[PDB]
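Enquirer: Handing you a structure now.
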Amino acid sequence: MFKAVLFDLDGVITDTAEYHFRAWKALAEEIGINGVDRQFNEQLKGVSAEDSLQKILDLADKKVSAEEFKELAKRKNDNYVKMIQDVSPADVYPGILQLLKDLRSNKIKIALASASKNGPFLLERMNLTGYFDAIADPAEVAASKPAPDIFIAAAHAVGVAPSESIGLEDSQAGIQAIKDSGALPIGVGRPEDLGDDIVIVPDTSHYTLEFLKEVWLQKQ
Ligand SMILES: [Mg+2]
């Protein structure tokens with residue numbers, strides 16, 4: 001039986017996309033550009049701050065200095081850190097808390113494998129810190145998803161091999177990263193999005209210890 005579960009944060013444990021979105025929108029408004037709505041934001045999700053800022057400026061054909069670019073990027077980070085101060089246990093996705101408790105009680109290791117620079121803060125605010133055996137630090141990992149590096153680190157950090165682990169993700173790049181680590185992916189979302197070769201559940205309320213065990217037993 002699997003010895004650990006490696007969690008992404010965004011789309012699995014909670015929604016942090018909402019808060020990047022508002023921070024980009026508050027920046028764009030602040031400098032009198034818009035078009036920064038939830039559709040356009042599809043172009044900003046999981047892309048570099050640099051890339052996000054370019055695309056926003058192109059909305060108004062706006063030109064900036066290097067110092068101005070740097071200040072806008074910082075402003076957005078500031079905005080984001082202000083906006084997540086509201087995060088609470090209320091923001092934990094369905095089934096996630098019960099899953100963590102059942103994993104812990106069965107002595108299965110729990111690790112976070114997230115690019116979030118605020119993972120430890122967010123998990124504290126959601127009252128989930130105690131369940132986690134480790135949080136992979138993205139500042140200490142060489143390559144971002146879909147590279148496997150983050151999931152390897154999260155497994156290693158709790159004393160297991162990725163081939164002893166299940167990884168939970170909602171993104172194409174995240175699923176691929178789990179696969180290349182050697183871990184077994186269980187997706188949350190749409191096969192249209194994440195592939196036909198893996199077990200996908202429609203939402204997080206399907207992520208149960210029972211379900212995870214049945215999938216493990218039925219794997220490759
Ligand atoms: Mg995710």
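Heads up, header says this was done by X-ray crystallography, 2.0 Å.
Placed from the backbone N, Cα and C atoms, the Cβ positions cover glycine too.
According to Swiss-Prot, the feature active site, nucleophile maps to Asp8, an assignment based on a curator's inference. Annotation comment: Swiss-Prot describes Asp8, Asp10, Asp170 as Mg(2+) binding site. Positions annotated as active site, proton donor/acceptor by Swiss-Prot, on the basis of a curator's inference: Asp10. Swiss-Prot lists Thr16 to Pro among its mutagenesis entries, and the accompanying note reads: 500-fold reduction in the rate constant for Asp-8 phosphorylation by beta-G1,6bisP. 6,700-fold reduction in the apparent rate constant for cycling of the phosphorylated enzyme to convert beta-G1P to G6P. 13-fold increase in the estimated rate constant for phosphoryl transfer from the phospho-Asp8 to water. Among the sequence features in Swiss-Prot, the mutagenesis site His20 to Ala is noted as follows: Impairs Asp-8 phosphorylation by beta-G1,6bisP and phosphoryl transfer from the phospho-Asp8 to the substrate beta-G1P. Where Swiss-Prot documents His20 to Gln as a mutagenesis experiment, the accompanying text is: 8-fold reduction in the conversion of beta-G1P to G6P in the presence of beta-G1,6bisP. Quoted from Swiss-Prot for the published mutagenesis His20 to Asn: 300-fold reduction in the conversion of beta-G1P to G6P in the presence of beta-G1,6bisP. While the structure shown retains the original residue, Swiss-Prot records the mutagenesis experiment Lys45 to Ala with this note: 20'000-fold decrease in catalytic efficiency. In Swiss-Prot, a mutagenesis experiment is listed as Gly46 to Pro, annotated with the note 100'000-fold decrease in catalytic efficiency. Quoted from Swiss-Prot for the published mutagenesis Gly46 to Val: 10'000-fold decrease in catalytic efficiency. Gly46 to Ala appears in Swiss-Prot as a published mutagenesis result, with the remark: 1'000'000-fold decrease in catalytic efficiency. The annotation that Swiss-Prot gives for the mutagenesis experiment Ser52 to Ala reads: Wild-type activity. Quoted from Swiss-Prot, the note on the mutagenesis of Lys76 to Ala is: 100-fold reduction in the conversion of beta-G1P to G6P in the presence of beta-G1,6bisP. According to Swiss-Prot, the mutagenesis experiment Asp170 to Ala carries the annotation: Impaired, but active with an increase in the affinity for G1P.
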Enquirer: Looking at the recorded positions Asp8, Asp10, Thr16, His20, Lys76, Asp170, which have a C-beta within less than 6 Å of some atom in ligand 1?
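Expert: Only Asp8, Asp10, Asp170 meet the Cβ criterion.
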Enquirer: At the Cα level, what's the spacing in Å between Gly46 (mutagenesis position) and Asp10 (Mg(2+) binding site), rounded?
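Expert: About 11 Å separates the two Cα atoms.
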Enquirer: Which recorded positions from the set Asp8, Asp10, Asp170 come within 10 angstroms of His20 (mutagenesis position), judged by C-alpha positions?
Expert: none
Enquirer: So which of the recorded positions is most packed in, judged by how many other Cβ atoms lie within 10 Å of its Cβ, out of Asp10, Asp170?
Expert: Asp10
Enquirer: Around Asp170 (mutagenesis position), which of the listed recorded positions (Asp8, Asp10, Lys45) come within 10 Å, judging by Cα atoms?
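Expert: Neighbours among recorded positions, in sequence order: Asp8, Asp10.
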Enquirer: Between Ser52 (mutagenesis position) and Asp10 (Mg(2+) binding site), how far is it from one CA atom to the other, in Å?
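Expert: A Cα-Cα distance of 18 Å.
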Enquirer: Taking 10 A as the limit, how many CB atoms besides its own sit near the CB of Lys45 (mutagenesis position)?
Expert: 12
Enquirer: Taking the mean position of the Cβ atoms of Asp8, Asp10, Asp170 as the Mg(2+) site, which residues outside that list, in the same chain, have a Cβ no more than 8 Å away, listed in sequence order?
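Expert: Checked against the 8 Å cutoff, the neighbours are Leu9, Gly11, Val12, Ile13, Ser114, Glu169, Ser171, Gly174, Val188.
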Enquirer: Note down the number of other Cβ atoms within 10 Å of the Cβ of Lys76 (mutagenesis position), including every protein chain shown.
Expert: 21
Enquirer: So, three-state DSSP: helix, strand or coil for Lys45 (mutagenesis position)?
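Expert: Note: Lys45 (mutagenesis position) is coil by DSSP, not helix or strand.
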Enquirer: Between the residue listed as 'active site, nucleophile' and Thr16 (mutagenesis position), what is the CA-CA distance rounded to a whole number of Å?
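Expert: Pair distance, Cα basis, whole Å: 11 Å.
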Enquirer: So how many other Cβ atoms are close to the residue listed as 'active site, nucleophile', meaning within 10 Å of its Cβ?
Expert: 27
Enquirer: Do you see any of the mutagenesis positions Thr16, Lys45, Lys76 whose C-alpha is within 10 Å of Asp10 (Mg(2+) binding site), and which ones?
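Expert: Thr16, listed in sequence order.
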